[PDB]
Amino acid sequence: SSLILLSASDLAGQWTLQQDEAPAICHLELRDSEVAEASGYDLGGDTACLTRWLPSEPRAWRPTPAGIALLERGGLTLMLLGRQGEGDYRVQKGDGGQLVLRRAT
Amino acid sequence: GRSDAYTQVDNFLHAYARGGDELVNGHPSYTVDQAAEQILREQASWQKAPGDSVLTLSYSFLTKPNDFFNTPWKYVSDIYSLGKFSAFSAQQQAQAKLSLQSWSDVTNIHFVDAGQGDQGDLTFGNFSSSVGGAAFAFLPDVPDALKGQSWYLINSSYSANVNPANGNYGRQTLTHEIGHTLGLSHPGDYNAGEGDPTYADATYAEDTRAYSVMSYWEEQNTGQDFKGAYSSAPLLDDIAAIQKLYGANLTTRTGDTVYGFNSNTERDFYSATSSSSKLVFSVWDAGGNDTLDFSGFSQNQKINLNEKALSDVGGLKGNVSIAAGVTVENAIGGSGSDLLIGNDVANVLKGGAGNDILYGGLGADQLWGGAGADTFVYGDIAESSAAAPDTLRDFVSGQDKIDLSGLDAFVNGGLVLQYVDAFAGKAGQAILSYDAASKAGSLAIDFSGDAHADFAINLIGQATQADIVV
Ligand SMILES: [Ca+2]
Ligand SMILES: [Ca+2]
Ligand SMILES: [Ca+2]
Ligand SMILES: [Ca+2]
Ligand SMILES: [Ca+2]
Ligand SMILES: [Ca+2]
Ligand SMILES: [Ca+2]
Ligand SMILES: [Ca+2]
Ligand SMILES: [Zn+2]
């Protein structure tokens, strides 16, 4: 058996990435428009906000069989958020925290 | 002290470590063999027919629903309907054959084309009503009514299986499900759509698709990155697992094989066709003088020729590997600044353009730096003994460097070299020779101090004292 690899259109929309239940949060926009250089799709919204957790600002993303990957211009993964459940992706922080990606509203 | 060049070599030789006693990503770390045993835990397998020296399995593409599809509930409790049935398209059939072939290439199995219908030991078909995932298959320990079957989801909401192709998810899905029909399980206990399994549910750290196409987890979980591509053929642990069941195929690619650019493998997944090719493969080769040709990429690459080692090729991370028991002899870098690490046998390493770092390792290696300022690294005198010295085939004084900085004698023993015309029983004495006529030269060193050279490097091109780093 194999996992369903969701399409960019299946996940496109407004999402928020925040640290646990803490105030630290960033508003993101996952688009389904292709970005050739990164072998992915456009990541819009407040991506600059992400530099609070990443070494550089990602402007692309792509679905993975069990998650969502935020990418640097060349296509390498800067952050992989694993699917915990429908519309719930997470990654453990370097220290001990957790970043949670959920749809907006 | 150790140069940056030496450190780069040492660091990559220890990259992607696995099998240690400490936990990795909250999981125990397994060796290739441990992973193989784990993947075979259900102990399911096909029995070779009486009179056959090699397991022979036929395959066919269903033309209509079989008994299982018509009444699933009679064979699998959970399933009541699989929706609309559809036969494999021409593209699906062609790709399925390539996946089947990738399995028979590494182990002793002879697949036989049984055409269109339900006569094959293994059968393929499409369904439209998901049962939790993109596809499914049965291990060979199930009743004959289900044995050898693999099913693939196709509907208006999921099209990944419609056009399988080299490097995409549809192609890996074929290889994966076929793996099940042959006897392989997921490396851990989980099933698509059943609960909400995650990498945390894995039994061992290396349960990622950087090591097994049977894995559900991303290669990034273990530090690799294929930029969205998926291995179309069996990976390191898959090869080890399947070979435990039907043995190693010692008839495969016994010629002088080239992988990557200018490949003669006639396998899409082992071949690169442009500077943008995303390569993802694990080399299974049973003999010959072989080469990993990555000359067509411009990115800085890190190539490791040791068995079971992973390499960073064409801009990806840990995307190329060599199966356990395989000996690959040569490597060709690209126009970027590359790190080329040889293995225990005599290797031909060519850096190409860029400032490359070459490390021959044991054996008498033929090293070509190519254009640019190249560095030839030595970490142990045994790597270029007087009895079997390496040969630097295109050395350019003032540009290239012979790096001995990591040698124990220097970093720990504090030995100081004394250039002379002949040894006189003093450790550290070295002889730099060069014949303008033949353009041949050599560096000979007596580390022990017994007046006999115990380290030597042959040269095609002159080297001076300034070209040697200690
Ligand atoms: Ca060969
Ligand atoms: Ca070989
Ligand atoms: Ca060698
Ligand atoms: Ca190069
Ligand atoms: Ca050079
Ligand atoms: Ca070079
Ligand atoms: Ca050597
Ligand atoms: Ca000696
Ligand atoms: Zn499976």
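Note that chain B is numbered according to Swiss-Prot, with residues 10-479 shown in order.
Per the header of the entry, the method used was X-ray crystallography, 1.7 Å.
Each residue, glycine too, has its Cβ placed from N, Cα and C.
Here is what Swiss-Prot records for this protein:
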VARIANT   B:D127 to H  In strain: IFO 3455
VARIANT   B:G176 to A  In strain: IFO 3455
ACT_SITE  B:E186  active site
BINDING   B:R262, B:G264, B:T266, B:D294, B:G296, B:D299  Ca(2+) 1 binding site
VARIANT   B:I350 to Y  In strain: IFO 3455
BINDING   B:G361, B:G363, B:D365, B:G378, B:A380, B:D383  Ca(2+) 5 binding site
BINDING   B:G370, B:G372, B:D374, B:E392, B:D399  Ca(2+) 6 binding site
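Shown on the structure are the features that Swiss-Prot records.
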residue: B:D127; record: variant position; DSSP (3 states): coil
residue: B:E186; record: active site; DSSP (3 states): helix
residue: B:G264; record: Ca(2+) 1 binding site; DSSP (3 states): coil
residue: B:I350; record: variant position; DSSP (3 states): strand
residue: B:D365; record: Ca(2+) 5 binding site; DSSP (3 states): coil
residue: B:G370; record: Ca(2+) 6 binding site; DSSP (3 states): coil
residue: B:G378; record: Ca(2+) 5 binding site; DSSP (3 states): coil
residue: B:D399; record: Ca(2+) 6 binding site; DSSP (3 states): strand
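By the criterion of other Cβ atoms within 10 Å of the residue's own Cβ, the least surrounded of the recorded positions B:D127, B:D299, B:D365, B:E392 is B:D127. Of B:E186, B:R262, B:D299, B:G370, B:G372, listed as recorded positions, those near chain A by the criterion of a Cβ under 8 Å from one of its Cβ atoms are B:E186. Cα-Cα distances to B:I350 (variant position) place B:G370 within 10 Å, out of the binding-site residues B:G296, B:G370, B:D374. The record gives B:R262, B:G264, B:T266, B:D294, B:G296, B:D299 for Ca(2+) 1. Within 8 Å of the mean position of their Cβ atoms, the other Cβ atoms in that chain belong to B:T261, B:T263, B:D265, B:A295, B:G297, B:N298. Separating the Cα atoms of B:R262 (Ca(2+) 1 binding site) and B:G378 (Ca(2+) 5 binding site) is a whole-number distance of 28 Å. Candidate binding-site residues: B:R262, B:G264, B:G361, B:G363, B:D365, B:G370. Those with a Cβ under 6 Å from ligand 4, in sequence order, are B:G361, B:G363, B:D365. Residues within less than 8 Å, Cβ to Cβ, of B:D374 (Ca(2+) 6 binding site) and separated from it by at least 6 positions along the same chain comprise B:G351, B:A355, B:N356, B:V357, B:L358, B:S393, B:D399, B:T400. Less than 6 Å separates the Cβ from ligand 2 in the case of B:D299, drawn from the recorded positions B:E186, B:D299, B:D374 in sequence order. With a cut-off of 6 Å between Cβ and the nearest atom of ligand 7, the recorded positions B:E186, B:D299, B:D365, B:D374, B:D399 reduce to B:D374, B:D399.
Note: the Cα of B:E392 (Ca(2+) 6 binding site) and the Cα of B:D294 (Ca(2+) 1 binding site) are spaced 25 Å from each other. Within 10 Å of the C-beta of B:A380 (Ca(2+) 5 binding site) we count 15 further C-beta atoms, all protein chains included. For the binding-site residues given as B:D294, B:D399, the lowest number of other CB atoms within 10 Å of the residue's CB is seen at B:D294.
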